[PDB]
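Visitor: Quick one: structure below, then a few questions.
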Protein chains: 2
Amino acid sequence: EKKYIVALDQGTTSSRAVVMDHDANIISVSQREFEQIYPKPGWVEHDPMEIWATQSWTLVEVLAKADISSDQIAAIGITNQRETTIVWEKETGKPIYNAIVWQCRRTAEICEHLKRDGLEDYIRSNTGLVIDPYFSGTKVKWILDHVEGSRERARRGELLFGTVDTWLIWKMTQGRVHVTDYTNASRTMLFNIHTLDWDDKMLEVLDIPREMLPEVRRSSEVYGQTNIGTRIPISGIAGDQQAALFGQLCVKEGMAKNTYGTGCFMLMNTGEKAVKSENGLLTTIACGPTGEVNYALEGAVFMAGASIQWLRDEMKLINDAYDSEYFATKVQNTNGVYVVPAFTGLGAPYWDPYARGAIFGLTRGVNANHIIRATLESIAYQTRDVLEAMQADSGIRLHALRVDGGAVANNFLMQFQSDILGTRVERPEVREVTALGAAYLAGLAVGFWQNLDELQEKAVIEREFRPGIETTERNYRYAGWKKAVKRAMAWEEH
Amino acid sequence: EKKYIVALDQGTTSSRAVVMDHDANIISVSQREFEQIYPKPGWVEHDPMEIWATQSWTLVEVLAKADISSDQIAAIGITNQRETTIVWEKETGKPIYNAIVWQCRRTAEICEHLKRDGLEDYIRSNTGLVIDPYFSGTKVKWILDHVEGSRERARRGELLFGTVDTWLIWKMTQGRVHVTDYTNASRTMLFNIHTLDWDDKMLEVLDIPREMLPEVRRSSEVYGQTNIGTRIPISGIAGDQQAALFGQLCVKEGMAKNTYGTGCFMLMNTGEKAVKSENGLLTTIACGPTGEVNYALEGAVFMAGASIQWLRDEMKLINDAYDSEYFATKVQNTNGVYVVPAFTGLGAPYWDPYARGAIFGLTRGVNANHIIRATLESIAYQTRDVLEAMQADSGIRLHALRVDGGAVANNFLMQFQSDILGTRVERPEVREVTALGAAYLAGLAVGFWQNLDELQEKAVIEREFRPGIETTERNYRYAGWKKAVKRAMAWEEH
Ligand SMILES: Nc1ncnc2c1ncn2[C@@H]1O[C@H](COP(=O)(O)OP(=O)(O)CP(=O)(O)O)[C@@H](O)[C@H]1O
Ligand SMILES: Nc1ncnc2c1ncn2[C@@H]1O[C@H](COP(=O)(O)OP(=O)(O)CP(=O)(O)O)[C@@H](O)[C@H]1O
Ligand SMILES: [Mg+2]
Ligand SMILES: [Mg+2]
């Protein structure tokens, strides 16, 4: 009877929805883009509704657009953008403010405070995190002490708090269930990860009512029913990253994917143990082969695809991300030019909130082409950067990096990236790797699948890139690249 | 009989010819562009021929196009780009290597040598100069020990060496005269300036035959005739900048112009006595009110309009230098972006051959416009940097800066310029301020005039810009500016 599953994806810039057969084949897609709100510089918001509305659309458009009825899909997997915070009136069921995205650097001040009172090691140690406006902790607060009743209503459990997923659910289930998953939970910088629970330290340190917090659940389990009509299940929950990780099947120690989207996220499986980063990476919760807590080593990069949109949208040196390859090849090389994408400051490994984007090594004969390719190169550099750590923290040698994401399409890229890592690179057959998880995980959760090995087939690698440049070559470049970064760091006056 | 005078102006990017009436009016202009060779990054050459040639023309059409005839013009003034070096086969009359442009940084090594054999002072004292790939000494050599027989033929006076002007003449005069003027001579970094003659030290130190050297002369004198046909005369020399010094009439202690063209060249008249730079400026040979030796305090900026062509040609962010102004006003500000034009390394006050161009403080919302503006602004900054020198070396306060060049057309600029200086900016009425001079001198050379109080009236300032920004502001920016420069110094690995 029920021949399908539905992956729901809430992303930084658009809501998506996906259907697949039991052979795990992408039955179809729905996709509505929503408004990137930049209240001011460094700031980002979204319309929690906007987010919502889109997505729901999405969901439906599919049904119909393929003519599947509620009676044929098993359940609902679910993924999302990750740091992005929400709070709302529950009775009312209304937001008392937009959402603030992980992107947003509005919560820098705070960080500083925390900073001084040496809570690094507590945070770093009970969250695998670090101090940064990246994680909600701070955000939430921001609001709290930005809103009037807030803290009260909050306290009197009047107000609610969620995460893209969190929020998402409340909706579906009509305010019935108030949960999250660990992967997601993790993220907040208010949760104990070898504890698997909210964390008084923070909680109070950050000054937040234990009230508005959701019931943090497993990532592959049954949370509730949705009457889309006809009650559909929701047995999926992981942040998109986790999601792609799982969807990329990295589901056992030393398994790692590098994702290439708005920014870059290379995650690594420690399966059962949380390892601590010595080199400015992140320790984070993940999905084990059944929807169960795992650990992971994460390197997060702020600017990746974005550099390219900039390039196209604000710079206008191009019309198409696509185009970037054509031009890049147009030139033999980058002509000594280096580009640092700290539009948002830095990040793994660096975590320099004062770094700004910078262009380097300009000469008279340098042109847009050069600029453009340097921009791309910029992206492998980073990936390496971080990977180094990962090795350093991992105590592991990857001979193959398996990628995924928007840009994995760019062959130039791909190639270059390999040439630079010195490692071989695996470009999978399927591409919606993320949803892939969400879906799985969910269906797995329903014994829609008994095993992963099933789906293990949809993990065909389509292209592996082999390193084709000399070692010299390699470090040659990497050098000037660091040269740069240094010069980029600490731009913003304190 | 003979009603005109023909100025010849060989430039960094284009050959120019100009005609003028005894009332000193630009009868006409011819103008042909020649190719900027970037053999490799930091390197720049020209084709002595394509120089030749293009410079041969302009004259031609400027006659023709105004129907003047050899028999109506009196003589020929000559101005050129200054450091650019040439050397050729005489018999044959051919270059054994493209022209190395003052702007070219290929002889930095050498410089470094010179540096550690402790010859600053001597240089810095006999030359007015500084150790920098800017001056020719180093260049010649480069060649020398770079070509095969060279030094020999060199030695058996088989080879010839000159500067733009020198080269030019030889040409015209089909190999009859081998000379140059002081202004131009100065520039080599192989000429004693309180001595007015080639300087052995240098000569051998640099290891350069006294042969291939041209006869050094007075900037206003009669070197010989041209059979453009109909023998015409050549009675003036000067380097492009110094020319404009004159043709702006800065002809007494404290007279100071700031030119605005490919680069920036703010000079300042000392006259008879010759100040010594304490702050990274140059001491050079100027033209006295009678076409008789003077001294100057010169700051030299490498990139200035040039940055704008780039913007235009290579980057392509505009189609018209003109367009800059528009776009720039299109934004309230530069949104913190700062830009540094070391496409050829630095220069006064700095002198860092290893600086490379750079952009700074890029944020997400920064755009082409901002970029663009920053590039212009970049121009002003510089001018200030130098001017400070100028003061700190002059022990003088200018309350007004009289400019000139291509870009003075830009008012934004100008405005900004003044706002940054905290001083007023005088835009004259006439613009070929340069050719002007060259023309003078050449005819002043021939009684085609018989003093400048004549011409004097042509010095009408049309536009006056007055500082419209507060003090704070002023330095507030200067500051980040500096903050920027630093980060750009020493990019290049030596
Ligand atoms: N062919 C190509 N070559 C190079 N870069 C490309 C590319 N196609 C896309 N890019 C980049 O890919 C990104 C979009 O891909 P993708 O959707 O996977 O990222 P993403 O999912 O993080 C955005 P969200 O999280 O808001 O859904 C853009 O940032 C764009 O600049
Ligand atoms: N409207 C404008 N805005 C900005 N820059 C401008 C401009 N108009 C001209 N410029 C700049 O002015 C220069 C042209 O003027 P100019 O003839 O004085 O150069 P130049 O002769 O001093 C060195 P060359 O002899 O090699 O040309 C160019 O470098 C150009 O980029
Ligand atoms: Mg996504
Ligand atoms: Mg010129």
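Using Swiss-Prot numbers, chain B covers 3-231, 236-500, in order.
Every residue, even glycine, has its Cβ placed from backbone N, Cα and C.
Residues annotated as sn-glycerol 3-phosphate binding site in Swiss-Prot, with experimental evidence given as evidence: B:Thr14, B:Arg84, B:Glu85, B:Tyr136, B:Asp246. Per Swiss-Prot, the feature ADP binding site maps to B:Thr14, B:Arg18, B:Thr268, B:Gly311, B:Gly412, B:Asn416. Look at Swiss-Prot and you will find B:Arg84, B:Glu85, B:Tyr136, B:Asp246, B:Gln247 tagged as glycerol binding site, backed by experimental evidence. What Swiss-Prot records for B:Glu479 is Zn(2+) binding site. Per Swiss-Prot, mutagenesis B:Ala66 to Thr is noted as: Although it completely abolishes FBP regulation and disrupts dimer-tetramer equilibrium, the crystal structure is essentially identical to the symmetric tetramer found in the FBP-bound form of the enzyme. Quoted from Swiss-Prot, the note on the mutagenesis of B:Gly231 to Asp is: Displays an increased enzymatic activity and a decreased allosteric regulation by FBP compared to wild-type. It displays a dimer form and is resistant to tetramer formation in the presence of FBP, whereas wild-type dimers are converted into inactive tetramers in the presence of FBP. Annotation of the published mutagenesis B:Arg237 to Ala in Swiss-Prot: Drastically reduces inhibition of GK by FBP and lowers, but did not eliminate, the ability of FBP to promote tetramer association; the original residue is retained in the structure shown. For the mutagenesis of B:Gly305 to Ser, Swiss-Prot gives this note: In glpK22; abolishes glucose control of glycerol utilization. The structure shown keeps the original residue. Record note (Swiss-Prot) on the mutagenesis of B:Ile475 to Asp: It decreases Vmax to about 10% of the wild-type value and the affinity for substrate is increased about two- to fourfold. This mutation decreases the catalytic activity in a manner that is analogous to that obtained upon EIIA-Glc binding. It increases the affinity for FBP about fivefold.
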Visitor: Could you state the whole-number distance in Å separating the C-alpha atoms of B:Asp246 (sn-glycerol 3-phosphate binding site) and B:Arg18 (ADP binding site)?
Guide: 12
Visitor: Could you tell me, to the nearest whole Å, how far the Cα of B:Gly231 is from the Cα of B:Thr236, given 4 unmodelled residues between them?
Guide: 3
Visitor: So how many other Cβ atoms are close to B:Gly311 (ADP binding site), meaning within 10 Å of its Cβ?
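Guide: There are 23 of them.
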Visitor: Where does B:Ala66 (mutagenesis position) sit in DSSP terms: helix, strand, or coil?
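Guide: Once the DSSP labels are grouped into three classes, B:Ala66 (mutagenesis position) ends up as helix.
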Visitor: Among the recorded positions B:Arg18, B:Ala66, B:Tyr136, B:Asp246, which have a Cβ atom lying under 6 Å from any atom of ligand 4?
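Guide: Once distances to ligand 4 are taken from each Cβ, B:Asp246 fall under 6 Å.
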Visitor: For B:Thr268 (ADP binding site), identify the closest of the recorded positions B:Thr14, B:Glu85, B:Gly231, B:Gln247, B:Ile475, judging by Cα separation.
Guide: B:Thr14
Visitor: Find the longest CA to CA distance in the recorded ADP-binding set B:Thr14, B:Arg18, B:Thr268, B:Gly311, B:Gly412, B:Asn416; express it in Å as a whole number.
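Guide: So the binding residues stretch over 22 Å, Cα to Cα.
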Visitor: By a 10 A CB contact count over all chains shown, which of the binding-site residues listed here is most packed: B:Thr14, B:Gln247, B:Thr268, B:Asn416?
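Guide: Result for the most crowded candidate: B:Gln247.
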Visitor: Rounded to whole angstrom, what's the largest C-alpha distance between any two of B:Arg84, B:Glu85, B:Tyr136, B:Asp246, B:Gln247, listed as binding glycerol?
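Guide: In whole numbers, the farthest two Cα atoms are 15 Å apart.
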Visitor: Could you tell me which of the binding-site residues B:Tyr136, B:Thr268, B:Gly311 have their C-beta within a distance under 6 angstroms of some atom of ligand 2?
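Guide: Those binding-site residues that pass the cut-off, since their Cβ is under 6 Å from ligand 2, are B:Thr268, B:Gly311.
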Visitor: I need the CA-to-CA distance for the residue listed as 'Zn(2+) binding site' versus B:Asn416 (ADP binding site), whole Å please.
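Guide: Approximately 21 Å lies between the Cα of the residue listed as 'Zn(2+) binding site' and that of B:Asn416 (ADP binding site).
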Visitor: Between B:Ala66 (mutagenesis position) and B:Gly231 (mutagenesis position), what C-alpha distance do you get in Å?
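Guide: Computed Cα spacing between B:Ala66 (mutagenesis position) and B:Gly231 (mutagenesis position) is 13 Å.
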Visitor: Hey, how far is B:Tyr136 (sn-glycerol 3-phosphate binding site) from B:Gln247 (glycerol binding site), Cα to Cα, in Å?
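Guide: So the alpha carbons of B:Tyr136 (sn-glycerol 3-phosphate binding site) and B:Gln247 (glycerol binding site) sit roughly 15 Å from each other.
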Visitor: Which of the three DSSP-derived classes (helix, strand, coil) applies to B:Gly231 (mutagenesis position)?
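Guide: Coil, per DSSP.
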Visitor: Please list, in sequence order, the residues in the chain of B:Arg18 (ADP binding site) that are at least six apart in sequence and whose C-beta is under 8 Å away from its C-beta.
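Guide: The answer is B:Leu10, B:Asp11, B:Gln12, B:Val31, B:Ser32, B:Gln33, B:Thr60, B:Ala441.
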